[PDB]
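Participant: This is the structure I have questions about; it appears just below.
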Amino acid sequence: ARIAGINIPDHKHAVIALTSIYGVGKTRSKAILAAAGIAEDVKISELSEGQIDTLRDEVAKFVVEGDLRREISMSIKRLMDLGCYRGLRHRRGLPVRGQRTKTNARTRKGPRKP
Amino acid sequence: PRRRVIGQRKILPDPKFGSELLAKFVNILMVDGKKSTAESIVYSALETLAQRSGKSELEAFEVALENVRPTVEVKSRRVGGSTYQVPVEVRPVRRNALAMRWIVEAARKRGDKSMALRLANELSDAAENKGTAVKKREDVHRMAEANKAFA
Amino acid sequence: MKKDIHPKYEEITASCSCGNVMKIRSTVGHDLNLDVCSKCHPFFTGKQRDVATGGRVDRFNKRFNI
RNA sequence: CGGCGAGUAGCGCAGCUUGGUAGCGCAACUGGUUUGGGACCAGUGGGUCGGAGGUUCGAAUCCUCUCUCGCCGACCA
RNA sequence: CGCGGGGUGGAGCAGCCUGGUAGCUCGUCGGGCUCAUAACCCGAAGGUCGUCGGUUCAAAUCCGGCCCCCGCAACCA
RNA sequence: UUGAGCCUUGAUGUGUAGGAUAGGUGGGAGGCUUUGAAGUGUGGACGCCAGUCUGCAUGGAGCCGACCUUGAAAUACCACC
RNA sequence: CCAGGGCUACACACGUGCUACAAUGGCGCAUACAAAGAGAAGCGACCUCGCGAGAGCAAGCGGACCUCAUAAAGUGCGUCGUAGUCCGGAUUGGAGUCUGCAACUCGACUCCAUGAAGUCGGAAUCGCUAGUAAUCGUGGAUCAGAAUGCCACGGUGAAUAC
């Protein structure tokens, strides 16, 4: 379909198909389909048009793909221009939740190139 | 080892139909001590092969053993200077026990869906001896017969 | 135009979810069924969402509560 | 001096002829093996073509100019 | 201006005559081996044979052409 | 001793379909035999050892044409090679 | 003596682990079978509230009786269908709970969102002979809080030794 901007999976059940949107995982998607009155075991191909529309206003209640990314990136930019401790580690690129850096943190630091 | 020549174990027979040779086979298929998981695979693969083979379970199973059951294998023995490979005759208790190992490692490399489908495919095409499990047995007989000069 | 070198440019019907059913000419093939359109897009409210950036000291007053 | 011939990774050598992406060995570096070193196994990095300017869409290559170092002779009364 | 010959995985060799049934040696990888390296045995990946036409129930070999390398003997604008 | 040319009795080359050590087409579809047969014994020869052949002669006056499936016609007579 | 900071830094190298790369699995629902141990400025039912971590109320217990405490792999049924995928859970954002004078440096945990590397690992190298290896959970000490470590406990349970 085109749920909340993108959503073209098929052959998947609707709880898993809905999780393609940036902003919904397994438990938010269950909250969508419960409020839409849709069974979770249906594919998107077997969805009528009278069901796809009542998901679009249902998914519109949660901040999703478009305006979520600019929300998250501004909050990082709120920290990085604040000069705080978490913003300072966001600048250099290093783990910000207070975990070790002597041997680990390959995720923040990328590969060990030299 | 050095000293002890220990006698072997006491395997209890298979619960579906009493056979220690099938009961030894489910141990080689087992992992992490999960025997009920492995028995689920064996019975579901033996019945879906017994339909394809026509023969009933055990005789459909044991005919697929002789196509992977070897008879000679190489060992690396040193007596004079540098060491080479001598082909030795495989003792019979090991002989089918080595065959069961080659099957379940061939079925684990199989790119099918489930282990029941994988093992039944491997155990069937070994009854027509076309699988990779017989190709292990053919390639141990090639390097044994390449080294037939040592006896 | 030249003949026989262009795609089949026929008249189709486009129906959005907001109710705007419109008649266009396109090479979709027939019966395009939309979700959003010009009078369905949130260009009048949805553009202003993160423009409302929110406060920080009111969050403190939502935690001090006194 | 003239003529020819070189300059390429730390070193020694290819590629140039015949234009689009430069290899080779050693060395280096990281790991392994060993009590440790060497040796040996894996891995991996490094140059951007002496310099300058042209030609060309594009130059290590093609031209020219100096630079550096080779080789040849710079003779007859 | 003429006699016949060689061109075959990255690299080298047979099977050409007597037509069908593309094999080896090394180097690369994967095993086995060993305290480790070397060696060694098994299996595999890489070419449809310099190129263009012929016929037959089937050709990568045979039939001519055409190209490169020959090994020679030939050659008086 | 011996090539090489040459005269000539005589000799040669089953992929498979599937009886077929048969070179290409046929001419013509019957040669044949009691101026003593099919089947055989063997000395051999030949050999992808697949398979065919002939000679003291046993047997000793009958064997066998396209039929059989064949891409083909049958040293059953056959020409030139 | 005190406050604050450091012992937690981070171009990198090593050791020991944990979790993975999935279908012998994941997820959903239902359901079975342990041992050992701790507990009073402590363990904390039941009930109520909260999606949850938890909170409130609060019996009982210095304990074979009370609480921690529903063992989990298992087994049934459904789904997924070999995909970086319903695998994996790092990282990061937001919102919280608890402990404690205090959680910025620098705690654990929950919720929502995110969803990276990884598709079985070079040369090498380790452990293990039977209730062992492997795998699954539980408890304890230290401790206001803070373990994948340590020390214990049971569940399932091999292969092989010429």
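Numbering of chain B is taken from Swiss-Prot, so the residues present carry the numbers 2-152, in order.
Keep in mind that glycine also has a Cβ here, set from the backbone N, Cα and C atoms.
Pasting the feature list from Swiss-Prot:
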- B:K36 to A or E: Defective in ribosome assembly (MUTAGEN)
- B:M116 to G: Significantly decreases affinity for its own mRNA (MUTAGEN)
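Please situate the listed features within the shown structure.
Facilitator: Look at B:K36 (mutagenesis position): DSSP puts it in a helix.
Of all Cβ atoms in the protein chains displayed, 20 besides its own lie within 10 Å of the Cβ of B:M116 (mutagenesis position). B:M116 (mutagenesis position) carries a helical DSSP state (H, G or I).
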Participant: To see if you understand the setup: which same-chain residues, six or more apart in sequence, place their Cβ under 8 Å from that of B:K36 (mutagenesis position)?
Facilitator: B:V27, B:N28
